[PDB]
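K.L.:
What follows is a single structure, and I will ask about it in a moment.
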Amino acid sequence: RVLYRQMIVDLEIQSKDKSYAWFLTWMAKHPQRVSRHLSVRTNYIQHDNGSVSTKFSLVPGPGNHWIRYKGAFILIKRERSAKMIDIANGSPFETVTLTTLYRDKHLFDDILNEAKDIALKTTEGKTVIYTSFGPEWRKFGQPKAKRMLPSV
Amino acid sequence: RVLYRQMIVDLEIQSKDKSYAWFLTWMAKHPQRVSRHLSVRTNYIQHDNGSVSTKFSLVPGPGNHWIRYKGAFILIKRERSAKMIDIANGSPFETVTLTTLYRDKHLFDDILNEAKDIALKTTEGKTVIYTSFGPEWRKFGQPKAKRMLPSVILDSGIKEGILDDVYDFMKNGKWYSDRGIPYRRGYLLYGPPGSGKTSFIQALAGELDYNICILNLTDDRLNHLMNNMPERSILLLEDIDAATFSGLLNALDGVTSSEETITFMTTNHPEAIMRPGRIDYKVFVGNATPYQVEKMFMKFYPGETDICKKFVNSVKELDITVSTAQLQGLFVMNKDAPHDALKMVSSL
Amino acid sequence: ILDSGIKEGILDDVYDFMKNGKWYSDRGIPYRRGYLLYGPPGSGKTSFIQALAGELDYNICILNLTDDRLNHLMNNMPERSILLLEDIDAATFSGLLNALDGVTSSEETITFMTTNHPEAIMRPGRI
Ligand SMILES: Nc1ncnc2c1ncn2[C@@H]1O[C@H](COP(=O)(O)OP(=O)(O)O)[C@@H](O)[C@H]1O
Ligand SMILES: Nc1ncnc2c1ncn2[C@@H]1O[C@H](COP(=O)(O)OP(=O)(O)O)[C@@H](O)[C@H]1O
């Protein structure tokens, strides 16, 4: 056991961190892996009307999987706690554990960077335009969209 | 144990997800299964009165069942936690686990899609109509119902010439963004009064489940009204031929949002605005056609083809301003009786 | 207690009108219906309407006979209600017909009407 823990690294991403959903989203879209388990995640928006916009997507889910990032054979576990309950999302406390050799520790940042990009590609800002209303600045013209510099 | 976990998949739907009730509802209505266990689910609404509307329905419930979807023999367990308590619904934490072979993993999405449809069939939207109250939009006329596009009957090609132009305009976000032009579009339904324009706009908004922020024709607040529109809306401008004109064009060019901004315009007689970016799709919905009269007659009375022709050649004579509102009026007063309509509508 | 056939001629017309949602939706006509109980004063009309509302456990939004707010009153009715118009023979008439044609809701909209002497409104969609 000590020799095995002496040639590997770990990386725990716990369910509180913002980099938990990002990483599962990334690992869903990875081409080469073997993930026997799956978990549904369904977003579901009810507007002012009874109208519903809903969408479901599968993710790795509890139990361990494997992945091959750049010739690494990373082993990932995902675990749920049988006793503790988070109050931020109303779900039990979860934990993802990545594990590769020590030699490829430098891969982890790369992975997380990729995840951040796949996270940042979807979330898009909107350039709010404030304006003068007497001696105080008020918002005006509910958020515009980015004008995408090649366009000008 | 490792070989067995080596030829199967799992799918955990946990009790927090919205796709938990949907799936149990779906599996209740599946024809071929063997579910020894059952659980009651009782909805119970007490109104302002002591009156009660209550309804109970059985679902799979705890313990494992079986099902056969498309020749798969899926095994499903449902479990409750003896220690944890959810605070959203006040119940212990539950979990559904589907398990089939790896080869039929692609079935899961299908199942969930079916569940979503059985979920989406019951929940029905209602096209709220906002309106102008000074320089601010207030709700008006507590939610209507969807008008169900087959119900409105207009000319042969106009029902598809707009339902596909709009469906294209909902897919050209990148095209409008990369060119550096605003992402908006106008429409000009024109014709005689009482031809079914507003009815068609409401039917289309019900198709796209948006909300009609109706506005009929002050110039300083018109710009404020254009700029401040709620989420998921479809602007409607009745009678644009009643007008400040330069301010109208200025505010009409200065309409923006964070998403699509469709702005239909209806007028009774359309005689600079027709430039693209402003009004760019003009189509003429007018009086009744021998196709419209046939389709209305078949809309009211399903089947009974023989009478249909016998009406059309009758309405070919004595017709001046025959409009579809008039046909709706003269067909609703003689409901469930086409033979009375044959002699009643022909004389008006 | 009223005449021999009238207790069933209305308790089955209403029970049909509660089952024709698809029929009224597919035709593209609004899903409403009026009624005209007429007779001499003191015959038991209002009592029958209250008994029927108790049968369907709805709520009687009674209104007895201003034209600009009448439309607002017609439009804004609570959930699970049954409109009642006492003495429609006391009237603005064009505004009455306009607001009466412009009554809407998210569900059924029954509107009984009682009058002591009923002498255009009788067209279907209206009474
Ligand atoms: N093609 C149609 N199908 C169904 N109802 C129609 C049709 N054309 C007109 N109507 C009816 O005519 C009435 C008034 O027409 P409306 O659409 O309000 O007129 P406009 O749009 O010209 O102002 C409504 O009750 C509407 O349902
Ligand atoms: N068949 C009946 N059953 C019960 N009460 C009745 C009946 N007929 C008349 N009444 C009595 O008539 C009275 C007045 O009825 P009301 O509804 O005010 O009459 P109207 O609708 O003609 O104005 C009530 O006190 C009611 O109990």
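Just so it is clear, chain C uses Swiss-Prot numbers, and the residues here are 229-293, 299-324, 341-368, 373-380, in order.
Looking at the header, which is where the method is noted, we find electron microscopy, 3.4 Å.
From the backbone N, Cα and C atoms, a Cβ is placed for every residue, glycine too.
Swiss-Prot lists these features:
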BINDING   C:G267, C:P268, C:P269, C:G270, C:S271, C:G272, C:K273, C:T274  ATP binding site
MUTAGEN   C:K273 to A  Abolished ATPase activity; impaired assembly of the mitochondrial respiratory chain complex III
K.L.:
For the recorded ATP site, enumerate neighbouring residues of the same chain (Cβ within 8 Å of the Cβ centroid of C:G267, C:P268, C:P269, C:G270, C:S271, C:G272, C:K273, C:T274, site residues themselves excluded), in sequence order.
P.N.:
C:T363, C:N365
K.L.:
Taking the Cα atoms as reference points, how far is C:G267 (ATP binding site) from C:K273 (mutagenesis position) in Å?
P.N.:
8
K.L.:
Around C:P269 (ATP binding site), how many other CB atoms lie within 10 A of its CB?
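P.N.:
Total other Cβ atoms inside 10 Å, all chains included: 10.
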K.L.:
Could you list, ordered by sequence, which of these binding-site residues: C:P268, C:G270, C:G272, have a Cβ under 6 Å from ligand 2?
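P.N.:
Near ligand 2, sequence order: C:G270, C:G272.
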K.L.:
Of all the binding-site residues given, C:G267, C:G272, which residue's CB has the most CB neighbours within 10 A?
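P.N.:
Highest number of other Cβ atoms within 10 Å: C:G267.
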K.L.:
What count of other C-beta atoms do you get within 10 angstroms of the C-beta of C:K273 (mutagenesis position), across all chains shown?
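P.N.:
Around C:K273 (mutagenesis position), other Cβ atoms within 10 Å: 21.
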K.L.:
Three-state secondary structure of C:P268 (ATP binding site) from DSSP?
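P.N.:
The three-state answer is coil.
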K.L.:
Tell me, by DSSP, whether C:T274 (ATP binding site) is helix, strand or coil?
P.N.:
helix
K.L.:
Is it possible to get the count of other C-beta atoms within 10 angstroms of the C-beta of C:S271 (ATP binding site)?
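P.N.:
Looking across every protein chain shown, the total is 15.
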